[PDB]
Each structure stands twice: as C-alpha cells, then as structure tokens.
Amino acid sequence: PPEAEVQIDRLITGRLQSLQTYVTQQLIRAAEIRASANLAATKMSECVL
Amino acid sequence: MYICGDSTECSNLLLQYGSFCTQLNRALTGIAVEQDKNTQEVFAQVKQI
Amino acid sequence: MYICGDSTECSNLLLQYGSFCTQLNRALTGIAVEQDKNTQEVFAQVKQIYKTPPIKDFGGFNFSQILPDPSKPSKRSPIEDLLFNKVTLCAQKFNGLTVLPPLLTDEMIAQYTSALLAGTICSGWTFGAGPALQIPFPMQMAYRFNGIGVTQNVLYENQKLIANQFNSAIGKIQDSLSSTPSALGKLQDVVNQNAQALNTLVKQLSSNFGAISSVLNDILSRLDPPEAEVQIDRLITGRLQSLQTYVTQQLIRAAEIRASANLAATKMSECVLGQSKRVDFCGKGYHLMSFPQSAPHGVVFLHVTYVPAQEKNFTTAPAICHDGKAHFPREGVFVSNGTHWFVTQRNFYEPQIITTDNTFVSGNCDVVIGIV
Amino acid sequence: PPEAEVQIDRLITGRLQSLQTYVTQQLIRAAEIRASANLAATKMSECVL
Amino acid sequence: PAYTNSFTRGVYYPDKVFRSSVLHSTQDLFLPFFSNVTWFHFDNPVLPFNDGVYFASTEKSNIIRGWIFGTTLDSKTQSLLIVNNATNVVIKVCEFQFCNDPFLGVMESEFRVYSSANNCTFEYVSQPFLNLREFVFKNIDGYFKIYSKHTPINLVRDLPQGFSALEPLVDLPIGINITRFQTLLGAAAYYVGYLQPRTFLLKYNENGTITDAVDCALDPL
Amino acid sequence: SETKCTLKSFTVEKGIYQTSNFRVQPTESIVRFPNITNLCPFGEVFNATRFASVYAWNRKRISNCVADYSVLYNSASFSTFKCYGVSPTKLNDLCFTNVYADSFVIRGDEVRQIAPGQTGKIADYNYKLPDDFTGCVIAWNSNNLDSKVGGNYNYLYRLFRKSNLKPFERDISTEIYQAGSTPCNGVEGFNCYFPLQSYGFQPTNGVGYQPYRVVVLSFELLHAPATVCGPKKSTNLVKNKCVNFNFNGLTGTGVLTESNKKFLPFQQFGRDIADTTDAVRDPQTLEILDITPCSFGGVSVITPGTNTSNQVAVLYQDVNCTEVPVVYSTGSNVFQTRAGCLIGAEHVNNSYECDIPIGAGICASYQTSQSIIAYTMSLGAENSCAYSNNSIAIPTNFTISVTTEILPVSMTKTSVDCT
Ligand SMILES: *[C@@H]1O[C@H](CO)[C@@H](O[C@@H]2O[C@H](CO)[C@@H](O[C@@H]3O[C@H](CO)[C@@H](O)[C@H](O)[C@@H]3O)[C@H](O)[C@H]2NC(C)=O)[C@H](O)[C@H]1NC(C)=O
Ligand SMILES: *[C@@H]1O[C@H](CO)[C@@H](O[C@@H]2O[C@H](CO)[C@@H](O)[C@H](O)[C@H]2NC(C)=O)[C@H](O)[C@H]1NC(C)=O
Ligand SMILES: *[C@@H]1O[C@H](CO)[C@@H](O[C@@H]2O[C@H](CO)[C@@H](O)[C@H](O)[C@H]2NC(C)=O)[C@H](O)[C@H]1NC(C)=O
Ligand SMILES: *[C@@H]1O[C@H](CO)[C@@H](O[C@@H]2O[C@H](CO)[C@@H](O)[C@H](O)[C@H]2NC(C)=O)[C@H](O)[C@H]1NC(C)=O
Ligand SMILES: *[C@@H]1O[C@H](CO)[C@@H](O)[C@H](O)[C@H]1NC(C)=O
Ligand SMILES: *[C@@H]1O[C@H](CO)[C@@H](O)[C@H](O)[C@H]1NC(C)=O
Ligand SMILES: *[C@@H]1O[C@H](CO)[C@@H](O)[C@H](O)[C@H]1NC(C)=O
Ligand SMILES: *[C@@H]1O[C@H](CO)[C@@H](O)[C@H](O)[C@H]1NC(C)=O
Ligand SMILES: *[C@@H]1O[C@H](CO)[C@@H](O)[C@H](O)[C@H]1NC(C)=O
Ligand SMILES: *[C@@H]1O[C@H](CO)[C@@H](O)[C@H](O)[C@H]1NC(C)=O
Ligand SMILES: *[C@@H]1O[C@H](CO)[C@@H](O)[C@H](O)[C@H]1NC(C)=O
Ligand SMILES: *[C@@H]1O[C@H](CO)[C@@H](O)[C@H](O)[C@H]1NC(C)=O
C-alpha cells in the first residue's frame, strides 16, 4: 500500500481530469440544446398556435 | 464507480480530494432535469387535449 | 490569496505555474462587467425620467399597487416591496472572496421602473418610439383594444366593468404572489446556485489533496523546505483545479443569465413600450400592455391580457347571394340566430344588419360553396 | 531517461491543462458568438427583407 | 431480556470545536437510533463490553461506586478499577484480582472489592460523578474518554424522549485491552448499549449545543 | 505606471483598471502559551542500565512538561536520527499532545528496520511502524553498558510467528510457536521451537551486531489541547490590530477582538459554516478571542486615457479609507463611497452621465484645467409628461432618422496541433 498509493494517485488524477472534461462538454452541449429548445418552443407558441 | 471501480483503497484515496465530483454528479443531475423541463416546455404548451 | 495565503514559500512556487491567476481574474472581471451590462440593457432603455402623476383618477383604473408609494421611506410599490420581502438569503469575505457592488443601486432600478411605468400610463407607447404624447387613459385602452380586433365601442360602453375587472386582477395578483410558497423561483434558484458554488469553493480549502496536512502554515512549519515543496505543490495543484472548476461553472452560469437577460430586455422593449401580436409570448391570451416591477436581481412583469369568455355558437355562411352577386363580409363573420342573418366582429357578438356598407360584392354566386 | 521522464511528465501535465483551459474558453466564446450570429440572422430576415 | 426500543440517545460532542447554527456532519462511533438497549435490573459479571459502551445509570441513590474494566482480571491482565467514591473519585488502573462488589449494606462496612496488586501503572484524582447520568465510555487511540449528562426527568419505565448532548469530562491515556466491564451496585435499574460506526448531522443552537441529530443509516427518509 | 505594466503596453485607454491587491501588513507577533515549566525526563530514558528487550519494548508516555529538543541535536552523537514527518530543526516549537518513547535495543544491521513499512524479522512480528508516522527515531551504538562477555541473552526476538503484528502492538506471549505438523503440547521439538531463542552478544561482535539503543519518539500532532509544549516565550496579548499569532499550534494573522459567543468549558476554538477558524481560547488567562481577518482589497486605478491626461485616481476596493498607511504618492480629496475609498477625485454634486463606472451609483469622469471628479450618476433628463384627460397630443412632422447597429458574426477560425 505505501507504494501503490502513488500509482493510485496518478490514476485518480487522470480519471478525474477526463471526467471533468466530459462534464464540461456536456454542460456546454446542454446549453446549446436548451437554446434550440427555447427556439422550438417559441416556434410552437407563435406559428402553430 | 468510474474513478475507482468497487475498490475500498481507491475510494479512500479519492475521499481526500474533497467534494470535487459530488459537484459533477449534481451538474449531471441538473442537466437531466433541464432536459425534462425542455421537453415539457416545448410540447406541453396547452393542457386541454 | 486563495491558493497561498500570505506565504512567500507558496507564492514563489505559484509563480512557476505561469499566468493562471491573471486568466481567472480576467474571466471574473468580464463576468462582472457582463452583469452590469445586463442590468443596464434590461432597465435603462428610455433615458427620460417621467414624473409619477399625482392623481389616481384614470377613468376608473386603479394604479395604486404598481405605482410607487411615497409614504414608505423606500420609494417602492407594494408589489415591489412584497417581492423584496419574499426573497431572503452569509457574507463570505475572509480568504480572498470579495463581492463587488452593483453599479445601479436598487433605488436607481426602482426609479427606472417608475419612469417606465409613468411613461406607460401617461403617453401610452409613443414614449418608447419618439416624444411622449399625452392621451387620456380610456382612449389609450381603446387604441390597445383596436389592436387585438375588437372595435372601440366595446371598451367605452363597458368602461366601468373593464376597470372593475382590472382592479380585481391587480388586487388578486398580490395575494397570489404572497400566498404561493414557490412564487419567485427563478431568482431564488439563481441566488441558491451562486451560494452553493461559493460554499463548495470555500469547502475545498479543507482537504489534504494527497498532502500531509490541509494547512499551508502547518506544512511549512513542520517540514524543511526541500521536502515541504512537494506537499505545497500538491496543495497548489488541488486548489488551482478547484478554482478553475469554479471559474468555468461561473462562466457557463453567467452565459445562461445573459441569455435570460437578453430575453427579459426583449420582453421589456416589445411589451411595455408597445403591444405585441406574437401569440403566447407576452401573456396568456391577447396582449394589451405590461407593467414592469423591480425585483432583487431580476425583473417581474405584470402582463395584461384580454381573454374571451362565455360563448354562444350560431350557424355561419361564407357569403350571401343577394341579387346573384355574392356579398362577402368586410371585417366580420356572417352568423344567424336561426331566422335572421347578421354580420358581426370575429371576437365579439355585436350583430349588425347586413348592408352594403359591411359587405363587398365579388361576382356571381355559382362558384362559392355553402353560400346562403 | 529515468529523470527526463519525470520532468517531461510534469511539462506535459502543465501544457495539457493550459490547452484544455484555452479550448474551454474558446468553446464558451464561440457559443456566445453563435447566439449573436443567430440574432443577426433574425434581424436580417425580419428587418431588411 | 428486556430490550425496550431506545430513542434519540448517545449523542455527544465529537471534538472540542465550537460551531454555531451549523449542520456539521461527523463520522465517529455512536449509538444507533432506535436500537435495543439491554436492561439488567444483579447481572453484573457478564457485561460484554464492545468497542465503546453506552450506560444509562437511571434514577438511583448513587449506589454505583464505580466500574471494573478488563476481561481476565485475576491480577493477571491490566484492569481498570475506576471506583468513584462519594468524594475525590479514585481512578485506579492495575492488575487486580476481582471477586465481587463492595456491597455496602443496602453502608460504611467494607470497601474490599479487589484482592491483590501489581504494577499499578496509572492513578487519577478528580471530581466527576456528582438523575439519569448517561455515559459514553469509549476506549480508542490509547484514550479512554468519558462523557456524561444529568437529566432528572423522573418518569416511569425508562428514558422517554428527552434529547440531550453529553459533555465530556476526562480522558485516560493508557492502552489497556478491554472487552469486558462490570457494574458495581436491592433490585437495580441500568441499561447498557453498544456503539457502532455511523454518521450524524448534529444540529447546533445559537450557542454550541446539540439540539437535534439524525442518523444516516436508519431509514431512507 | 502600474496600470501600464499590468496592461503590458505604453498606452492606456479610458476606463477602470485593476493593478494589484492591497493587504494590511502585520505589525506584532503573539506567542501565547500556558504555564508549564517542568522538564520532561528524556535524559532518563536515554540513560538506563538496560533499555528493554526487542519484544519487551517500553512505551513511556510523556505529557504536561516543557521538552527542549535542542540538547538532543547538538549535545549528542547518535548515528541514526531520522525524523519522519517532522523537521528536526523545526521541532522545538510545536506543542504536541501525546509523545510516546518506544525504548529497546537492537543490532547494528537491524537498526534500519525501524521504518514506516520496512520488512525483516524484527520489523514484521517484533515491532511494526505504521505508515502515517509523525515521530522520529533515535539510535546509537552502546558497546559499553549492555556489553557482557557471557552475552546479554536477556534480549530476545520472535522470528517464530505466523502473521505480522498490527502497528504499535506489544506481544508478551512467550509460548512455543506452531510451525508445521508439530503437536505443540509442550514439545519444543519437531518443527516447533522457542520463539525467543537467544542474542549472540559477545563484545568482540562486529558493528553489524554491536548494541544500538533505539528510542522511537512518536508524537501526535496539534489536534487537541496542547500538553507537551516547546520552549519559547509567552508574549502578552494585543487587540484590534492585524498581527500574527501562535496560539498553541494555531498559526495565522488576524485582528482578534473580545469574543461575544460564549464557549463551553471543554471547547477550545470555534469555526463558522465553512469550517474557518473564527474564535480561540487563550492558553494564558482564560478569555475567548474573536479572530477575524484584517482588511484587504484589490486596488483599482481610474485613468481617462494616456492620450487625454496623465492624471489618475486610486480606488481601494473595500478598505474603510483610514487604512491607507503606504503607491500613494499624493493624497487629499479622500472620499469614502459604498464601493470603497476614492483618492484623488473631487466629489462634486452636479449629477452627470456616467463615464467611468465605479459601483453603488458613484461614477467618476474627467470633466473641466481639468480634474478627476466623482458624482452620483444621473439616470436621464427631466422630461415631464403632462397628463390630462380629454386632451391629446398629435405630431405634425417627422424626422426620418437612420441609426447604425453592429453585431458580431464570426471569430477567427483557428486550429491548434496538440502534439
Ligand atoms: C417640419 O416640416 C417643415 C415643412 O416645411 C420643414 O420646414 C423646412 O425646414 C427646412 C430645414 O430647416 C427649412 O430650410 C431652412 O429655411 C430657412 C430659410 O432658408 C433657413 O433656416 C435655412 O437656410 C434653411 O434653408 C425650410 O425653409 C422649411 N420649410 C418651410 C416651409 O418653412 C421642417 O424641416 C420639418 N421638420 C423637420 C425636423 O424636418
Ligand atoms: C375628465 O374630463 C371631464 C370633462 O368633462 C371632467 O368632468 C368634469 O368634472 C368636474 C369635476 O368633478 C365636474 O364638475 C364636471 O361637471 C365634469 N364635466 C361633466 C361634463 O360632467 C373630469 O373631471 C375629468 N377627469 C378627471 C379625473 O379630472
Ligand atoms: C386602489 O386600491 C387600493 C387598495 O389596493 C385602495 O386603497 C384602499 O382604499 C379604501 C377606500 O377605498 C381604504 O379603506 C383602504 O384602507 C385602502 N387600502 C390601503 C391598503 O390603503 C385605493 O383607494 C384604490 N384607489 C382608487 C382610486 O380607487
Ligand atoms: C333573431 O333575431 C332577430 C333580430 O333581432 C329577431 O327578430 C326580431 O324579433 C322580435 C321579437 O322577438 C321582433 O319584435 C322584431 O321585430 C324582430 N326583428 C326583425 C328585424 O325582424 C328574431 O326573433 C330572433 N330569433 C330568435 C329565434 O331568437
Ligand atoms: C353549439 O355547440 C354545442 C356543443 O358542442 C352543439 O351541441 C350544438 O349543436 C352547437 N350549436 C349549433 C347551432 O351548431
Ligand atoms: C432489537 O430491537 C428490537 C426492537 O426493539 C427488538 O424487537 C429485538 O428483540 C432486539 N433484539 C434483537 C436481537 O433483534
Ligand atoms: C474515596 O472517597 C473518600 C471519601 O468518600 C476519600 O477520602 C478518598 O480519598 C477516596 N479515594 C480515592 C480518591 O482514591
Ligand atoms: C504483579 O505485578 C508485579 C509488577 O510487575 C510483578 O512483579 C508480579 O510478578 C505480579 N504478580 C503476578 C502474580 O503476576
Ligand atoms: C484483550 O485484553 C484482554 C485483557 O483484558 C485479554 O484477555 C484478551 O485476550 C485481549 N484480546 C486479544 C484479542 O488479544
Ligand atoms: C444559548 O442560546 C440561546 C438562544 O438559542 C440563548 O437564549 C441562551 O442564553 C444561550 N446560552 C448561553 C449559556 O449563552
Ligand atoms: C496560569 O495560567 C492561567 C490560565 O488561566 C493564568 O490565569 C495564570 O495567570 C497563569 N499563572 C502564571 C503564574 O503564569
Ligand atoms: C471607518 O472609520 C471611521 C473612522 O475610524 C469610523 O467612524 C467608521 O465607522 C468606519 N466605517 C466602517 C464601515 O467601518
């Protein structure tokens, strides 16, 4: 354990970086999708109705 | 589960990083709730089927 | 200050990580400038401050719950006061977390809103498209009714009833805001999200991050520099990652808030300073006007909407073949109660005898389908 | 090599962090510019023609 | 025998920090909520002391003159003869051969207790044990920490609902290996609970005082 | 010039800029300590006829005494004085709570087995050092006291054991170990032998088996009321000034005042919602002190642009004006605003249109010889709409005005090669 701690720390740091990158990309994509959904809602409230 | 697959030692090592990824889990949950709200806003405009 | 609290042995190590603190400071400064521009764009649209008219005898309508009241020490309308004393939410300060004050104080926002309101009552909507033109409020109501299809005679012949309905709705909206627990959900959610983000950012300080202790002073006092440098490096890496995460989340949330503020400014310009014919964009039903009301870190409109009511259904014919010629209605529908025929407006039952004034002829009646 | 690997690894982590930060900033700014471009397209459609 | 149902009990200040209107969460040994505390009414010898043991010490005339910790006893293994007297409270740690209790009448007759003596490493003098004097005896990290709180509710059966925070009194810096303990008393009324690792959310008042705590293992709510 | 350097250019445009971060410097120091004068018997445990057997290692506890370790550094000649987790020079200051001295004797080759994780027969079953170890190790050759010509066989080890013992475990059982199909009913034959067999201790033995007295000083950190305090002073107490303090082991800088929130008799310090050190208790005469951080705030520089003029003003973000001890080449015209302490600006009363935003209404500009002025911003003109029923206003003329409006469309398409 006293030596495996270092390797575990390196792996944890790498996986945390990857997960943070994925979450940030998902947040940006969700913002874009929300903008598109707001545009679609305006179209439904304005064109068909 | 992702960072440290069903391992006690790796989970204990990750615990030292504070609330780094509880934030990530909360962000993803917020994204999902926002998607549900998006669908509801676009389609459930009138509730008199 | 956040990464290395008043420690030379930590600042001289942070200097190795390049220009990161400058980047984060620039990002947060940009966010603050964007917030100021958001408020200025939303509220500072008309740059002429109209005095609030003293009288309240606006032909029957009662602007007492939206107009500012000078009796209170703060010049805020009762609805604005309820909105202020319904959003309640502490001061971190301490370790390098300062909060800048807004450019436009709440009194200035209230004065801007009052100016917009007094422009709406006095001049109608021409004050947002040139010079303010005074006009009696019943006449402005008639000219807003004419926008949605019904004629002026609908309003004047029912002025007392319309004023009573307006006053009743204005009185009901305050009770609806006060009684309902959710009510102001968006502003409270924004405040809660910011507070949670800041609290988590402070909480990230008390974490070892793979070091021997969570306090830089303890580490630099219990260890010699050559071996304390590694622990300080680990702590610096952890704190830098936390600060980067907070800055990115703030950037995304500020972008969302900027989008919402652009939408609010569009609503303020296209609803208060006029009357919109976009369906279900400026209220439920046909739109008549709106009344802005200041709220903590946001705006709260009071849309006024004409909405139809109890209906009676008749039989209709597209045209009338009188002398072979097919008269079509000019601005109405051809209805009938079973025996006699009439031409009436589309959004109200005001029967009129079918004369050549209300109809136009367009040829023989051997082409139209369903002519009577 | 035995120590050059450690030094190069430190440099790689630093440069990766810098590039990721730049890419995230560019993504957010491009989203803002896309919103502005959509506004410009709407204005061109509804004010020019 | 009598297991009762227990209530919101066993809550003690974890450390010596002062938190005001905070909902801090601590992971430490605690008595689980709504557990089954054992009523022993003469059943002194068995008392299987686990890692940390809660004690009731219900309304009595202070007949409890102390406690006897240790498993083998017989003056072979180190024992804790923590005999709190009427005054000055003797705290004695030594390999003591144990037979029975003082049994001072139903008084001033014979303070015999132990028989022999050995190394006798440690001794402490203070004034604890001044009613429902609960106890959170906990022997961890070479520290035997004691906690207590006096609440003379004087009701029927046992502890009905009354929540309270049990302030610490003293520690004990010796590394004895203890898995058994004794109760030193006619009929008695005492309960013994067992500690388990849990996580609490002790709510603090305007001043530092646990007003209400919850257990993050009981139920999903 | 600071703004010029921050902008990395010789030309400054009109606006408000941020240059640095003002922060009040400390003035005095605090070494508050309790009353402890008696010295610990370290030399007693370092001067004994026999220390212990490797399995009978002593665990002498030290508490409630001032312990100076400077003598253990210069006035001694230990061969091995490694200190794990602590700095030997930075060791005469920390006030540890519990310090245990593990005393025994070992061989010259086996002196290296006292490590956090070292293996070997001595380091597996006879003595276990945990990973997290803030203590140190003391070891030196002692071929003058324990040396017996017949051999100090009273020292014995425990090779014959199955599983490694847990850290800080004292094993006393001397019974015969089971190492195979032996019946272990006394026996002492076949595959079972005495775990404590011998210690070849002839004085002529080499340095690899010469006696070495090992005293391991394992001390817990400052997470409790300090009892074993290092030697120092105990300075008096000062208040209402940003000074650094050394309350027990607490270290920081603050303007600690008289605390209002009362403490329980057992609680020492307190924390706020974000677990930040708020209040402390005096190791000297008991008094609760409300520690709060001293004033600090990022300076900002207001310039009308180097093209227009070289006159500039300084706004301190949150300081309450008076705290401006040392930039600051000039002074006067000090004006306290809700957003800070403007310096070098004339606070006029005539409201104008905002040019350089500041905050909370105030907004500076360069209005005429010209100087930098600050004023409450003006929302707009004073147009009055004369409302009157039965009266209307109707235009008679137009103007046909053309306005220019700008919108960004695209940025520069850039691609970066990662490798
Ligand atoms: C309002 O409508 C009237 C309709 O005539 C416009 O008045 C015209 O304004 C122009 C520009 O000011 C006048 O020209 C000027 O006239 C005199 C004499 O030469 C002098 O001030 C200047 O040299 C210049 O030429 C023009 O005479 C005048 N027409 C009449 C019949 O008076 C006016 O422009 C409209 N308002 C606006 C804001 O456009
Ligand atoms: C709206 O203008 C009318 C103009 O007629 C005002 O009505 C007059 O009010 C005065 C004061 O009460 C009466 O003495 C007159 O008899 C009214 N005129 C008529 C023809 O009845 C009315 O006051 C104006 N509205 C307001 C709010 O002042
Ligand atoms: C407009 O409505 C307000 C209430 O929202 C009216 O104020 C009340 O007036 C009555 C008499 O009409 C008083 O008895 C009440 O005490 C008033 N309420 C409050 C809260 O002050 C107001 O009079 C209305 N204005 C007009 C012109 O009708
Ligand atoms: C439909 O409406 C017409 C027009 O109002 C009604 O005809 C009138 O009927 C009344 C009696 O109800 C007569 O006095 C009027 O002279 C009629 N007017 C005309 C212009 O002829 C008719 O009765 C209505 N039909 C029904 C079924 O209600
Ligand atoms: C009016 O609507 C009702 C309800 O649908 C229907 O039954 C009735 O026939 C309608 N009347 C006419 C005259 O069409
Ligand atoms: C545990 O507590 C419950 C609830 O009071 C009780 O029914 C039960 O007998 C106790 N003992 C065991 C061994 O479950
Ligand atoms: C036992 O208590 C008596 C008084 O009841 C006291 O005099 C004596 O010192 C105590 N023994 C101790 C403290 O060891
Ligand atoms: C009692 O303990 C002492 C102190 O170490 C010791 O000398 C003596 O042998 C012990 N007696 C027994 C029977 O173990
Ligand atoms: C714990 O110590 C006791 C002495 O009270 C002893 O009898 C018991 O065997 C010890 N437990 C273990 C697992 O060694
Ligand atoms: C504890 O706080 C309460 C209010 O919650 C207050 O009334 C009381 O005086 C405080 N107790 C002490 C000892 O200060
Ligand atoms: C001992 O410390 C106490 C702490 O309350 C203090 O009041 C007292 O003056 C100190 N005594 C001496 C002699 O320093
Ligand atoms: C600022 O300092 C002055 C002078 O000491 C004092 O009167 C005033 O209360 C202080 N203001 C604040 C907000 O601390």
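Going by Swiss-Prot, the residues shown for chain F are 297-622, 635-676, 689-739, listed in order.
This entry, so its header tells us, was determined using electron microscopy, 3.6 Å.
Every residue, even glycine, has its Cβ placed from backbone N, Cα and C.
Pulled from Swiss-Prot:
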DOMAIN    F:334-527  domain 'BetaCoV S1-CTD'
MUTAGEN   F:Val483 to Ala  Increased resistance to neutralizing antibodies
MUTAGEN   F:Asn501 to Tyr  Increased binding affinity to human ACE2
VARIANT   F:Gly339 to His  In strain: Omicron/BA.2.75, Omicron/XBB.1.5, Omicron/EG.5.1
VARIANT   F:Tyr453 to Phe  In strain: B.1.1.298
VARIANT   F:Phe486 to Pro  In strain: Omicron/XBB.1.5, Omicron/EG.5.1
VARIANT   F:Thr547 to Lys  In strain: Omicron/BA.1
VARIANT   F:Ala653 to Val  In strain: 19B/501Y
VARIANT   F:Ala701 to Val  In strain: Beta/B.1.351, Iota/B.1.526
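Taking the features listed in Swiss-Prot, we show where each one sits on the structure.
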residue: F:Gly339; record: variant position; Cβ within 10 Å: 11
residue: F:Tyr453; record: variant position; Cβ within 10 Å: 22
residue: F:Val483; record: mutagenesis position; Cβ within 10 Å: 13
residue: F:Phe486; record: variant position; Cβ within 10 Å: 12
residue: F:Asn501; record: mutagenesis position; Cβ within 10 Å: 16
residue: F:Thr547; record: variant position; Cβ within 10 Å: 17
residue: F:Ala653; record: variant position; Cβ within 10 Å: 26
residue: F:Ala701; record: variant position; Cβ within 10 Å: 10
Cα distance (Å, whole number) from F:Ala701 (variant position) to F:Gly339 (variant position)
87
Roughly how many Å separate the Cα of F:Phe486 (variant position) from that of F:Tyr453 (variant position), to the nearest whole number?
20
Between the Cα atoms of F:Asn501 (mutagenesis position) and F:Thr547 (variant position), find the distance and write it as a whole number of Å.
50
Considering only the recorded positions F:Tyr453, F:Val483, F:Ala653, F:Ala701, which residue has the minimal Cα-Cα separation from F:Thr547 (variant position)?
F:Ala653
Recorded positions (F:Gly339, F:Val483, F:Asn501, F:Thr547, F:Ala701) in Cβ proximity to chain E, threshold under 8 Å:
none
Cα within 10 Å of F:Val483 (mutagenesis position) is the criterion; apply it to the variant positions F:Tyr453, F:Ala653, F:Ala701 and give the hits in sequence order.
none
Which of F:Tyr453, F:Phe486, F:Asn501, F:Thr547, F:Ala701 (recorded positions) reach within a Cβ distance of under 8 Å of chain C?
F:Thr547, F:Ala701
Reading the DSSP string in three states, the entry for F:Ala701 (variant position) is strand
CA pair F:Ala653 (variant position) / F:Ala701 (variant position), Å rounded to integer, equals 25
What does the structure give for the C-alpha distance between F:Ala701 (variant position) and F:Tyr453 (variant position)? Integer Å is fine.
97
